[PDB]
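**Q** Pasting in a structure now, in structure tokens, and then I'll have a few things to ask.
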Amino acid sequence: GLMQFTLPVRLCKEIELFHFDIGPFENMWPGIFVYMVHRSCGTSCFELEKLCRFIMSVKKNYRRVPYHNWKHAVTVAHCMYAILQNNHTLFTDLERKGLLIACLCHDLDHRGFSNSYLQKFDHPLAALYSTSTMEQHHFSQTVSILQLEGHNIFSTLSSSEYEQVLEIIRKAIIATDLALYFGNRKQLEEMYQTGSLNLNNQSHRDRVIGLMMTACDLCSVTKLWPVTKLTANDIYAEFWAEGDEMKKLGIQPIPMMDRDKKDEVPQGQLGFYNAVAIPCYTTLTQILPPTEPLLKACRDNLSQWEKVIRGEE
Ligand SMILES: Cc1c(C(F)(F)F)nc2ccc(CCc3nc(-c4ccccc4)cn3C)nn12
Ligand SMILES: [Mg+2]
Ligand SMILES: [Zn+2]
């Protein structure tokens, strides 16, 4: 109870910034996550013993794939931590508890394959869940782990508070299905511009948390250029493996997933920053002004991919 987690000085200062990289020392990531829960939520939010046991079972249920791995989960949780810490008074106690857990869990038991590949393969998960296939799986894996003995980190919440936090987590994880993001951002755009956006309207909060989830999930475009650039290799190593698997089913993959078309990566990144990332952090900055460093960092990285195309790197 008087037992704080404390980080070395450079991490203690830099973890508060949006562009923080959690580093290559896997064994420090649990400690980084508890640090973040303690400062964004309180030392009283979770029993330390239960939280530590939950974090280690979550780690165990992330697979050894190039991108959608344990490092991604903790990276997405740190972005969320930075958003919550720069918007102190906008969020409920339940939201602060739910959203870091949501982020840590959002890609549980990912296999490095998209919803479309599961559908074309005719994976069982595609019959159990006809839309947001992997996302419904991730939430189902989260509930599983919460129900193992000694793993109920929400044990002190009431019956109705428990149901509310699990409902924040469910919508938060569903929102990481990027197919849902485009309509969610348009509605948020229209609502903000016509002045109807109302943070007391629960259906409006939901949308705003959805957009936070997209922003955290895409936060590898908001890092320093060398972090952004090396993560992109991990991202494409998954997509190219999926493309190989499409070719094995007798389907020409899209170019994004076809390793034979590596050369078009720079222009594919441009499209992605313009079509997805920039509009994401733009609408996010409109709704939550203190998240502007994410938009500024995203723009700097677009500018770096423009330099790659111009043969200046
Ligand atoms: C960085 C990043 C992130 C984030 F935010 F998580 F880092 N998420 C994603 C999701 C997708 C992509 C790939 C973006 C993309 N490449 C192509 C392409 C590439 C080579 C040849 C032909 C076409 C098309 N298109 C849309 N990057 N990405
Ligand atoms: Mg996902
Ligand atoms: Zn993710």
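Just so it is clear, chain A uses Swiss-Prot numbers, and the residues here are 724-1036, in order.
The backbone N, Cα and C atoms fix where each Cβ goes, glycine too.
Not my notes, these are from Swiss-Prot:
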ACT_SITE  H791  active site, proton donor
BINDING   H791, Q992  3',5'-cyclic GMP binding site
BINDING   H795, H829, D830, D940  divalent metal cation 1 binding site
BINDING   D830  divalent metal cation 2 binding site
MUTAGEN   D830 to N  Reduces activity 1000-fold
MUTAGEN   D830 to A  Loss of activity and of zinc binding
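In terms of burial and nearby residues, how do these features look in this structure?
**A** Neighbour list (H791 (active site, proton donor), Cβ cut-off 8 Å, at least 6 residues apart, same chain): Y785, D830, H833, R834, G835, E961.
With a 10 A radius on its CB, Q992 (3',5'-cyclic GMP binding site) counts 24 other CB atoms from all the protein chains. Reduced to three states, the DSSP call for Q992 (3',5'-cyclic GMP binding site) is helix.
The local packing around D830 (mutagenesis position), expressed as other Cβ atoms within 10 Å of its Cβ over all shown chains, amounts to 25.
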**Q** With every protein chain in view, what's the tally of Cβ atoms within 10 Å of the Cβ of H829 (divalent metal cation 1 binding site), excluding that atom itself?
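**A** That number is 28.
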**Q** Quick one: give me the count of other CB atoms within 10 A of the CB of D940 (divalent metal cation 1 binding site).
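**A** Other Cβ atoms within 10 Å of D940 (divalent metal cation 1 binding site): 22.
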**Q** Determine the Cβ neighbour count for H795 (divalent metal cation 1 binding site): the number of other Cβ atoms within 10 Å of its Cβ.
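**A** Around the Cβ of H795 (divalent metal cation 1 binding site), 23 other Cβ atoms lie within 10 Å.
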**Q** Near ligand 3, meaning Cβ under 6 Å from any of its atoms: which of the recorded positions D830, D940, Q992 fit that description?
**A** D830, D940
**Q** Between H829 (divalent metal cation 1 binding site) and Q992 (3',5'-cyclic GMP binding site), how far is it from one CA atom to the other, in Å?
**A** 24
